Amino acid sequence: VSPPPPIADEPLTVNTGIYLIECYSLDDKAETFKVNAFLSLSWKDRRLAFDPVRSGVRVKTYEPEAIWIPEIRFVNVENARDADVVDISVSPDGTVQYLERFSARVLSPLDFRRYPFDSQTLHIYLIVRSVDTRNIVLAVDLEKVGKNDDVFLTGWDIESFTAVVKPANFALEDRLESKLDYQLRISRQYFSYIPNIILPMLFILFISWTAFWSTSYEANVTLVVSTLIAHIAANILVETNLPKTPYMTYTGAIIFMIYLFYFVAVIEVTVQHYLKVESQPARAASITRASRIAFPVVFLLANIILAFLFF
Amino acid sequence: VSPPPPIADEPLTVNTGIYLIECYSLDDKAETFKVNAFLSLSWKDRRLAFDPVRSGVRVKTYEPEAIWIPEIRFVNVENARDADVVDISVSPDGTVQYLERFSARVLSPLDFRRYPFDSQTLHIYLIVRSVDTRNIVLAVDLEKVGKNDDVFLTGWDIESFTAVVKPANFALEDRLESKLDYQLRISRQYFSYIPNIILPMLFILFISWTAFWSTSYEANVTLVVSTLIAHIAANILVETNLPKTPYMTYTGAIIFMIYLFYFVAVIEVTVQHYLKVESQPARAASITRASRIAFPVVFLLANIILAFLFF
Amino acid sequence: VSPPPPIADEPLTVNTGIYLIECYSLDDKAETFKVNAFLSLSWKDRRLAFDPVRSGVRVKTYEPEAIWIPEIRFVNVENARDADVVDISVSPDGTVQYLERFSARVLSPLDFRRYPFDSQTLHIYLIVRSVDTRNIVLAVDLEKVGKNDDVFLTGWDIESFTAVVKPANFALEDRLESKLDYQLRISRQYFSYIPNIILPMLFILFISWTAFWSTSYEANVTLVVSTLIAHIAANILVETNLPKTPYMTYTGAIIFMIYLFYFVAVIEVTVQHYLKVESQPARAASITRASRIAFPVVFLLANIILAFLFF
Amino acid sequence: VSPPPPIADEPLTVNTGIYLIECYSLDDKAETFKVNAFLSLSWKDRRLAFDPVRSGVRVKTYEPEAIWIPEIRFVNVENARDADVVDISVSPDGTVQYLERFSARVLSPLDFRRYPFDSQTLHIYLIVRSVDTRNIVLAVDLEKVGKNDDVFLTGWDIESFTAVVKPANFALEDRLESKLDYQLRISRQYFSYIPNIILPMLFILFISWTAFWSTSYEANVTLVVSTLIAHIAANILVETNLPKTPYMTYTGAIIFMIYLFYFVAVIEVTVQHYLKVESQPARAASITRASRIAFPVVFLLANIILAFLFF
Amino acid sequence: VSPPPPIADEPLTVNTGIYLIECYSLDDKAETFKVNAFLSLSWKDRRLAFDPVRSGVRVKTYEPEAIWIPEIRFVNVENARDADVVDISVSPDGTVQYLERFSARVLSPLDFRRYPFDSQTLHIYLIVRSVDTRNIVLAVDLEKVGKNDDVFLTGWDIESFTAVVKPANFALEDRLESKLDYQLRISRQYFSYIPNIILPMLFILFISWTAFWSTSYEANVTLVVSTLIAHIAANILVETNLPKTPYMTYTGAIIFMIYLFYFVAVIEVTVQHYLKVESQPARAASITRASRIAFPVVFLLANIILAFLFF
Ligand SMILES: [Cl-]
Ligand SMILES: [Cl-]
Ligand SMILES: [Cl-]
Ligand SMILES: [Cl-]
Ligand SMILES: [Cl-]
Ligand SMILES: [Cl-]
Ligand SMILES: [Cl-]
Ligand code: NA
Ligand code: NA
Ligand code: NA
Ligand code: NA
Ligand code: NA
Ligand code: NA
């Protein structure tokens, strides 16, 4: 089989569409997501023209091996898509209507800067390479782009699924390539992070600040060191759900900052004990009373500054 | 091969049945389950009819490639089902009886609101897309819907496996689609959660309340902070077995509430120590004695309120 | 190809055998095991009979596609077995000898009631469905049932591999089905559980009982709360190696009971401190001295009761 | 195609060779390793003999389907090997030279008795089953047994890759079977275990012995119980990298023994406190001073005994 | 099909190129990475030569089965590459242009000596085995070596993708083999290691040094033992992200050294308490005051020495 011949000199236009059936396994660490969808393709092949009078039928049904089919691939997939042809319908003028159902693991980078209050634009890049006989170009049939109402991505809200209608046509290894960008816009469901990580992390921090109403050094050491260890556990828990980034994330910034608060609280508890032992408790009392106001105030202002820098 | 032609203008009715052989791997985080079952299909193909008295044969056995077979798919599967055709039988009037054994990973959302005392309705959606020649509609043969007695889903009780007999007929990408909903009703075996998570979590909380019968600040700090850390470990353990939800689960609510009890217990232990240091122990004694009643009473009433809101 | 015709009205007997080559990956949580074995099949096909003299051959070899082969399946497998035909030999009377080597992941429920001192009976269920032409029944050729001497299942002792010679014949989707039960009897190697979990768990418990020879409340709180946390770690470790069961396991029972001992030890440590503060140490001394005997005695008797109920 | 006929009554000798290209994923828990290698086969087929003078060709190249090829399998593999035929060459006398590149997951038991100072002999068992026409026997062509210089198994040193030249010929399911044993000798790189597990474990143990230079019961309880918990963490870490064995490993023995040292240290700390409270500190001083020598001395001698029993 | 015949006695030159489309899953423990790329091949086959005037075409498009294609393999892959042929084009003089898109998991050793400030050279080794008929040699077409601008390897910076133009020609099982080395140079994004592991590890160490401003033995024991346990947690966390190496890594060296600092801090805290109890506090004061300077100074100098030895 060979490509359809041009009537004049034009490129062959392959109309495309993606209809999402299932979205699952958005893996933050791997920066992948799995998709189950319909891929629709349409092109004119006049060599397949027929008379409904002679053949009896108004539409011809073909097997993929029987006719020429454009070699359409995905750019950002781990392995080639698992595809099953649903239908190949040829109309009397030779217009082919191809429909396949596929499943694929898509690699799409994620911006974790505002995590867990982040939004993402996932991409599915469709591509075709031109052949010697003819140049092939891709187009979007907007009537065949969409998603099932039941499409749910656990832990995310699906906003939209649209296609950039203009393909990116470029030269690659001395041949033309036609690339389409299908965009799935999603926003993270931050809800569960509040009772599971944010509030527990704030509770243990506020518990360490009870040391500013205690003169007992041994109890103070226990309060600040124990809550610090619990903070380390939350830091480790959070970093297991995330990849290593060459930038600070919002959560990462807060988690890092809270270490500084634990470090300065240990200094305060040490300074307080040292002065008490040196028979200077009046002074220790001034530092401890100031700390009761300074620690929550600096914590609030530092969080306002961080929220401002990130949002 | 082409679809069987209509005698009048009627859609082709494909009778379906699913008989469960195995149920395994209900993954709560992934919201998937694996299934091994029989899929039965039945439709009339008049082009295949034969005489019973002339032929001598009551039934004719065909290979899948020899005859037309409807393209039946599952909506909510990760990848296409792994299927092996078992038998194809044709009756004299041309009634085809198709049987395949398949295995599939099914995506079906779970409602964790009442976890671990939750019940679920798992779905297996059967679908067929109509052809240009004619419309294909699905039906349920209740005689061919069921499950093996030995079907066990580890950690769950299987209640029923039924089908919604009326299909959901709708247009998708300019062709009719006929969808059937097979429902597997299950209820979680909550038993093991009681000795492994619920009672250990209650024991450590009650151990923190022994601080209300102690005047030793240093021992009190050790009691409340150590048990809090053990509570954090249980919180982390529980959240590893569950996906992130945009709602509170019953267990999540109790786990979150128990933090408030630890936080107020730390305030009480701090207030008690502060007053004793300020030579006001009579008062500290009033707060500590009130706490002995208030903490278990507010804990009981808050749990009655939560159980009422969730069940 | 069609099934061999009956001389009278008899069912077709397919003689079976399973010879285990490899046993691996017994997954307790998943209740699965992987198997690599020979599957042997034997039946009479009159249509393939020959005379040895005029043929010059005592045996005839065929390709699977050339002749009729019974559709033998496994009931309790995740996916269909990976099989490769080794040999197909036909004797003069048309007796077919089929041999395949296969690998499969088998689902077989496990009884964890006596864990880690438990024994199991793993099952491999062989099945065949009848055809309209004739009833197909399974039999066991005991001469072709066995296992390689080197077959080892890591963490288990293999006792026997036998077959229940009488098949379970029953109707399924209006056709008769013939099922054979191959049983692999195994017993768990409990050895490693003694130095890794049982003795460490006993050591930390006995360490908490040193609080009955101490009047220091602060030290006592540290002894009982620290060892309790280590007990929680062992509880979590044990429950990660096991599925959730709607019953108590032997280890689960002991682990749960040990919490009660920690809870009562905290009450004792609290009561002791309370009385000392109330200037009643003579009394506290009576409770502490009684506890030194009561705790190990009640622990021994409770363990004798538990061992009796479970074994 | 059928096997080459015997000139007299001799068995068909299939000469074999395995050339390792890659070794990876030695999984201690699973007792598996992955291999990527060349498999070379050689046998005489007189039916393929030709004249080199008149043919003008020294060698003929065939496709696997064109000629008879012996069914060679691996005994100890999870699934059948993934193989790609590289070349088939026939010499004028009819000697066939077969070469394939394969990849396989091999099951090979490991002896953990001396872990992490252990050495292993990994096995790759080659097998052939005799056909009805004639008996097939395996041989080793030492000229075609080897490994690439770059073959590296992460965490191990590769010593040798040799074959036991005499096959194990035996009857299995009324046929002959010819088995070859390919041995890959490896020794574990114990280096990293010293700074990561052994020395940290010794440091925390020696830290618990500082309690023999302290009269503070509260500090002593904290020293011995905290380091014990850290020892439990190392015990858990070590047992996650290993399967459960029906014998003691060297590391397992040391880890278990160190619990006894923690248990006796708690007794000593308890006895010391008890005597001080009973106004017998002179005596407590004698036990504590003896403990300073006894604990390191008994620890050294017990380790010499253990090293002797294991090496 | 057979290889192109030599005009004189020359080896057949196969020109190669690799164009990277995707780079993902660099697994440090496994020492693997996944790649999705174009593989281009070019060679002269005179038997395929044609006259452009006579044929009426300037290029000829074949199917892989229709013509001879060199058996090109990757040396350092887990399994054979997943490949799909994109195009085969023949010029009038018989110059074949082959293009395939492939995906593979590549084995490539990593040097962890400078981790997490390390750089790596990943290798993709292309290989061809000669045939009896002629010798096959590989070459690099630099015009067909490259990478897509969007190629990103999570946690790494991609520096260059080049090929060593001179192949490594050698004998393997009496046949010539021609090997090409494609090199992907990468450098680790160490950024996230600073707020997540390095600074938290320094903070807990500096917190242990507050014991040099405290005379409270019980508080000191709590400070040094608690922070040591947190250091053990970081040691375990770090070693889970890395394979076991027969050498010290930079991070491993620092982590190991920090144990020595904890060990000597415990000795100091013990010596200080012992002297106080022995009524020698003036002396204890001299050791504690010296420790305040000695510990940070020796820590800084030891780190300068380590950084010098490693970089
Ligand atoms: Cl693709
Ligand atoms: Cl499907
Ligand atoms: Cl099967
Ligand atoms: Cl094999
Ligand atoms: Cl390859
Ligand atoms: Cl050489
Ligand atoms: Cl050569
Ligand atoms: Na085609
Ligand atoms: Na068909
Ligand atoms: Na303490
Ligand atoms: Na057949
Ligand atoms: Na063959
Ligand atoms: Na070819």
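For chain C, we keep the numbers from Swiss-Prot: what you see runs 47-357, in order.
Looking at the header, which is where the method is noted, we find X-ray crystallography, 2.8 Å.
Note that Cβ sites are derived from N, Cα and C of the backbone, with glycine treated the same way.
Within the same chain, no residue at least 6 positions away in sequence has its Cβ under 8 Å from that of C:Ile244 (mutagenesis position). Among the mutagenesis results in Swiss-Prot, C:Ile244 to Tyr has the note: Marked gain of function, with a ten-fold shift of the proton dose-response curve towards lower concentrations. The residue drawn here is the original one.
In Swiss-Prot, a mutagenesis experiment is listed as C:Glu264 to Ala, annotated with the note Decreases cation selectivity. Decreases the binding affinity of TEA and TBA. Nearly abolishes block by Cd(2+). DSSP gives C:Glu264 (mutagenesis position) a helix state.
Recorded in Swiss-Prot as a mutagenesis result, C:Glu264 to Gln or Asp carries the remark: Decreases binding affinity of TBA. Spatially close to C:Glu264 (mutagenesis position) yet at least six residues away along the chain is no residue at all, judged by Cβ distances under 8 angstroms.
For C:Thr268 to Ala, Swiss-Prot lists a mutagenesis experiment annotated as follows: Increases the binding affinity of TBA. Weakens block by Cd(2+).
Proximity of C:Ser272 (mutagenesis position) to non-local residues of its own chain (separation of 6 or more, Cβ distance below 8 Å) is seen for none. One mutagenesis experiment named in Swiss-Prot is C:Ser272 to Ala, and its note says Increases the binding affinity of TBA.
The mutagenesis experiment C:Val284 to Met is recorded by Swiss-Prot, whose note states: Displays an increased sensitivity to propofol but not to desflurane. Under 8 Å, Cβ to Cβ, and six or more positions away along its own chain, C:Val284 (mutagenesis position) finds C:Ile243, C:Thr297, C:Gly298, C:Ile301. In the three-state DSSP reading, C:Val284 (mutagenesis position) counts as helix.
Look at C:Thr297 (mutagenesis position): DSSP puts it in a helix. Mutagenesis annotation in Swiss-Prot: C:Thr297 to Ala, described as Marked gain of function, with a ten-fold shift of the proton dose-response curve towards lower concentrations. Also shows slower apparent rate constants for activation and deactivation. Displays an increased sensitivity to propofol but a decreased sensitivity to desflurane; the structure shown retains the original residue.
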For this session: Indicate whether C:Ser272 (mutagenesis position) is helix, strand or coil by DSSP.
Result: helix
For this session: Return the single residue from the mutagenesis positions list (C:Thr268, C:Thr297) that has the minimum number of other CB atoms within 10 Å.
Result: C:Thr268
For this session: Against chain B, with Cβ pairs under 8 Å, which of the mutagenesis positions C:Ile244, C:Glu264, C:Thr268, C:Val284 show up? Give them in sequence order, please.
Result: C:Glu264, C:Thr268
Seminar exercise, completed: When the mutagenesis positions C:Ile244, C:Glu264, C:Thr268, C:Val284, C:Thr297 are screened for a C-beta under 8 angstroms from chain D, what remains is C:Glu264, C:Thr268
Seminar exercise, completed: Once DSSP output is merged into helix, strand and coil, C:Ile244 (mutagenesis position) belongs to helix
